[PDB]
Amino acid sequence: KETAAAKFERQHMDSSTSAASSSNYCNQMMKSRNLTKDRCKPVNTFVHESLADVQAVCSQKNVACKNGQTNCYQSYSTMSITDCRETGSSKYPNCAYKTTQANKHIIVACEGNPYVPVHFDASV
Ligand SMILES: Cc1cn([C@H]2C[C@H](O)[C@@H](CN3CCCCC3)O2)c(=O)[nH]c1=O
């Protein structure tokens, strides 16, 4: 079974491209990472940095999570990310996404021993 840490890697980690994220990127990635099976997941972010660099965020700037929990952390440096957002014309099972590349600070929720990212909260 998939651990919370593994689910985070599946949903949010893409170290393979630095930031080319073609116009096709989100359409392909949302599908391949199995985020279009139950429904079209409406919003998702992929981070183009090393797993070590993202895991390190759990020891960086402690900030409140959107849900009010205290276990969120903001990266000290900007990171290469791609936001995927479902279009209006997207109809399941043909999930369609707008691909947006940017360089922003990420905010992740961390849990466990080892203390690792388990949720992507925001980018700022
Ligand atoms: C704001 C933001 C959210 N997400 C993901 C994390 C959760 O799976 C989901 C949380 N949230 C649920 C309610 C509002 C829309 C999104 O979206 C994401 O992947 N990147 C983001 O920048």
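Using the numbering of Swiss-Prot, the residues shown for chain A are 27-150, in order.
For this deposited structure, the header notes the method as X-ray crystallography, 1.7 Å.
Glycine is treated like the rest: Cβ placed from N, Cα and C.
Here is what Swiss-Prot records for this protein:
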- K33, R36, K67, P68, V69, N70, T71, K92, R111: substrate binding site (BINDING)
- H38 to A: Loss of activity (MUTAGEN)
- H38: active site, proton acceptor (ACT_SITE)
- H145 to A: Loss of activity (MUTAGEN)
- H145: active site, proton donor (ACT_SITE)
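Location within the structure of each feature annotated in Swiss-Prot.
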{"residue": "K33", "record": "substrate binding site", "Cβ contacts under 8 Å, 6 or more apart": "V144"}
{"residue": "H38", "record": "mutagenesis position", "Cβ contacts under 8 Å, 6 or more apart": "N70, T71, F72, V73, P143, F146"}
{"residue": "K67", "record": "substrate binding site", "Cβ contacts under 8 Å, 6 or more apart": "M56, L61, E112, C121"}
{"residue": "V69", "record": "substrate binding site", "Cβ contacts under 8 Å, 6 or more apart": "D109, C110, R111, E112"}
{"residue": "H145", "record": "mutagenesis position", "Cβ contacts under 8 Å, 6 or more apart": "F34, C91, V134, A135"}
For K33 (substrate binding site), the three-state class that DSSP assigns: helix
Around the Cβ of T71 (substrate binding site), the count of other Cβ atoms that are within 10 Å: 20
Entries of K33, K67, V69, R111 (binding-site residues) sitting next to ligand 1, with Cβ under 6 Å as the cut-off: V69
Helix, strand or coil at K67 (substrate binding site) [DSSP, three-state]: coil
Neighbouring C-beta atoms (10 Å sphere around the C-beta of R111 (substrate binding site)): 14
Distance in Å spanning the most remote Cα pair of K33, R36, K67, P68, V69, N70, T71, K92, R111, given for substrate: 22
Secondary structure of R111 (substrate binding site) (DSSP, helix/strand/coil): strand
